[PDB]
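*Asks:* So that we are looking at the same thing, I have put the structure below in structure tokens.
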Amino acid sequence: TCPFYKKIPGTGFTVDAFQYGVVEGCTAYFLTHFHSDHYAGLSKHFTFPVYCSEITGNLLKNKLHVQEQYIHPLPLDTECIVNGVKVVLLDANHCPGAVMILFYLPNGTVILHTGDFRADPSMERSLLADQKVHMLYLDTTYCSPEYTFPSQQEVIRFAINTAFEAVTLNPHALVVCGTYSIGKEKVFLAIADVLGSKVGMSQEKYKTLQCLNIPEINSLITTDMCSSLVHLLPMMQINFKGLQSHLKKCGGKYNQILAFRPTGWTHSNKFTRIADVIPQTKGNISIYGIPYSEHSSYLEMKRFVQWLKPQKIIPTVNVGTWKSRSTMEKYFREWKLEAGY
Ligand code: NI
């Protein structure tokens, strides 16, 4: 049955709640972003109103074939009325099209649902600064102090400099980047830009990217693999067997692979600086795991919450075990005593 942390009190609304069948009393289903753990259940046969960003609504229509008449895209940073309730969508700094949702309840309560987010000081200057938030439905994916990671900018600098050096030393090396969902597009686009190449990919992944309103995308991506020296493959194929196989298919055009796996976190971060990352190598194949995250680090999350000062926090991730839930609640209390709210 639908869990309570997917339901918005004082409304008929749910958030990211498409796999429970007809939720009793639900008048509007919001979708924060196009990741499968959140959209699971949507299809061309869904006949209730879905509220989302423009980009998410492009992906709904084109990838899942949801009918247009049930897709209700909203502009960002704009006060809108849904079934008599004021709402605002804000940029979540997650994947393309991903939003946070502010709900202004008829009784005066204000609720923020972060969806999935990577907290940033730029959010301290959005429409969130303009009123008090009483309840926060928080993406707690990395809510424990061991989760540190570098900025996205530092990680992309490492990736660009590594690829540029490799291919200038060996003009016959191929660069491969893994993916399994939307998100993290800067990794492969930034490398193709420094190399003077388009990114080559499957027809299905090219279609997905053409839904994202990314400026000058026709200039950076292609389905012609022959004309490209940066290839995108499914994340499952980013291993020595899968890469050796791919290299066979390129017909002697290339004699080396440099591959990137943008993971969220890996425990090499507790010790290792970004400067100190090394690949796994077998033969003429090297694989780099880079810590490119689209979720808040522990410190990023803590700063956002200590700035917002919510009256009540509802975690939406890691809620399945009693030790996880109790540990998160103890961090929330620390933050509140340290900050004075
Ligand atoms: Ni997500």
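Numbers in chain A track Swiss-Prot; the residues on display, in order, are 700-1040.
Cβ atoms are placed via backbone N, Cα and C, with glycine included.
Got these off Swiss-Prot a minute ago, pasting:
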| type | residues | note |
| --- | --- | --- |
| MUTAGEN | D838 to N | Impaired nuclear focus formation, reduced interaction with PIAS and increased sensitivity to cisplatin |
| MUTAGEN | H994 to A | Impaired nuclear focus formation, reduced interaction with PIAS and increased sensitivity to cisplatin |
*Asks:* Measuring Cα to Cα, tell me the gap between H994 (mutagenesis position) and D838 (mutagenesis position) in whole angstrom.
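*Replies:* Answer for this pair: 8 Å between alpha carbons.
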*Asks:* Taking the Cβ of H994 (mutagenesis position) as the centre, how many other Cβ atoms fall within a 10 Å radius?
*Replies:* 22
*Asks:* Hey, what's the Cβ neighbour count for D838 (mutagenesis position) at 10 Å?
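*Replies:* Other Cβ atoms found within 10 Å: 24.
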